[PDB]
Amino acid sequence: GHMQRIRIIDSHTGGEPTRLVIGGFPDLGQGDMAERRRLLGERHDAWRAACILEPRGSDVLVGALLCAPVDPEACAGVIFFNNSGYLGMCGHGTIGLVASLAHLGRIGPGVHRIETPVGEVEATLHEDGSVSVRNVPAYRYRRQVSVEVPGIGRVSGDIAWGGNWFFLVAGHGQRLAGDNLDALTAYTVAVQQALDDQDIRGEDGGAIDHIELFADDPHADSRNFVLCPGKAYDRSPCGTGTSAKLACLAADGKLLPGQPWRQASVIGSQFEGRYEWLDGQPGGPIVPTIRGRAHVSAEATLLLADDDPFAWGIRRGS
């Protein structure tokens, strides 16, 4: 043999794919997840590309690299990435990761600590196979921020953190449906770039790379559309995005602690959200818990031949 290998297990959460890498990536040291993410992106980005871009993957694909945690007492460490770069936390991805570990027979129902580049999360694998993820603290940074978006006009929304930075657009007037994707993508893409061009960032200077829209749903508290940093949309209601929404609802008294919130995605998938205050302190950031279900959909070994010009995927221009 001679081709290089990447051992993976795929799963999807409400249709949103997660490619868990359980072997094959370069050594990233012993530092914390944030430090390993730095090294991964700076010296070994080729592996992200080979893993999730064509021909072996696609732009919709989200990847998750399994790492040995710093704290030997934690269950695992993980780094999430997408078609354009790296993520902080990943809701559907953590649910997918937990479902995959269980499928691999490495864990059973229970509470599992997972270290991520933005903090440790706690995932509970239920007897029914679904997974509840107690995410890192979430909060609304700025409220009702108005932005002049080319091709759309004035748009306003909240800027909140839920494991990644999100811009929750208020009154977009768009039809959130599976048959209206091109419009929803074009709309959010315009907003995403406007925020970037006008240098509107998160509290830490981070780029607001996720744009989500919300609307009523006849069979859920709300329905949403989430544009990811690589311009692909999330098939799931997005855990960090729903966490950010929970933080906003919580700040405006629209949802009480412990109360359930059913979030449906643009294609029908559903997550159940809930929250408590960070350290029981009302009015500040919340500790959101997102519950959902993933299904393992494939186990595979990606093969990278030395003479394959696309061994590191088809990385397109611009």
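Note that the numbers count up from 1, one per residue, in the order the chain is shown.
Method on record in the header is X-ray crystallography, 2.1 Å.
Each Cβ is built from the backbone N, Cα and C atoms, and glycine gets one as well.
Per Swiss-Prot, active site, proton acceptor is recorded for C90, and the stated evidence type is similarity to another entry. In the three-state DSSP scheme, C90 (mutagenesis position) is classed as coil. Around the Cβ of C90 (mutagenesis position), the same chain contributes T18, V62, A64, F80, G163, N164, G239, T240, each under 8 angstroms and 6 or more positions distant in sequence.
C238 (mutagenesis position) falls within neither a helix nor a strand when secondary structure is assigned with DSSP, and so counts as coil. Residues or ranges marked as active site, proton donor in Swiss-Prot (evidence: similarity to another entry): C238.
Marked as substrate binding site by Swiss-Prot: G91, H92, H210, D234, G239, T240. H210 (substrate binding site) falls within a strand segment according to DSSP.
The number of other Cβ atoms within 10 Å of the Cβ belonging to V62 (mutagenesis position), over all protein chains shown, comes to 27. A strand conformation is recorded for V62 (mutagenesis position) in the three-state DSSP classification. According to Swiss-Prot, the mutagenesis experiment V62 to G or F (Swiss-Prot position 60) carries this note: Loss of catalytic activity.
Record note (Swiss-Prot), mutagenesis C90 to S (Swiss-Prot position 88): Loss of catalytic activity. The unchanged residue is displayed.
According to Swiss-Prot, the experimentally introduced change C238 to S (Swiss-Prot position 236) is described as follows: Loss of catalytic activity.
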| remark: Counting every protein chain shown, other Cβ atoms within 10 Å of the Cβ of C238 (mutagenesis position) number 34
| request: List nothing but the one residue from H92, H210 whose Cβ has the fewest other Cβ atoms within 10 Å; the candidates are the binding-site residues. | output: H210
| note | Taking every pair from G91, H92, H210, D234, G239, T240 (the record's substrate binders), the biggest C-alpha distance in Å rounds to 15
| said: Can you tell me how many other Cβ atoms are located within 10 Å of the Cβ belonging to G91 (substrate binding site)? | reply: 31
| request: Looking only at C-alpha atoms, tell me how far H210 (substrate binding site) is from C238 (mutagenesis position), rounded to the nearest Å. | output: 10
| message | Can you give me the residues near the recorded substrate site, meaning same chain, not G91, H92, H210, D234, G239, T240 themselves, Cβ no more than 8 Å from the center of the site's Cβ atoms? | response | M89, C90, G93, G162, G163, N164, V226, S236, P237, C238, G241, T242, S243
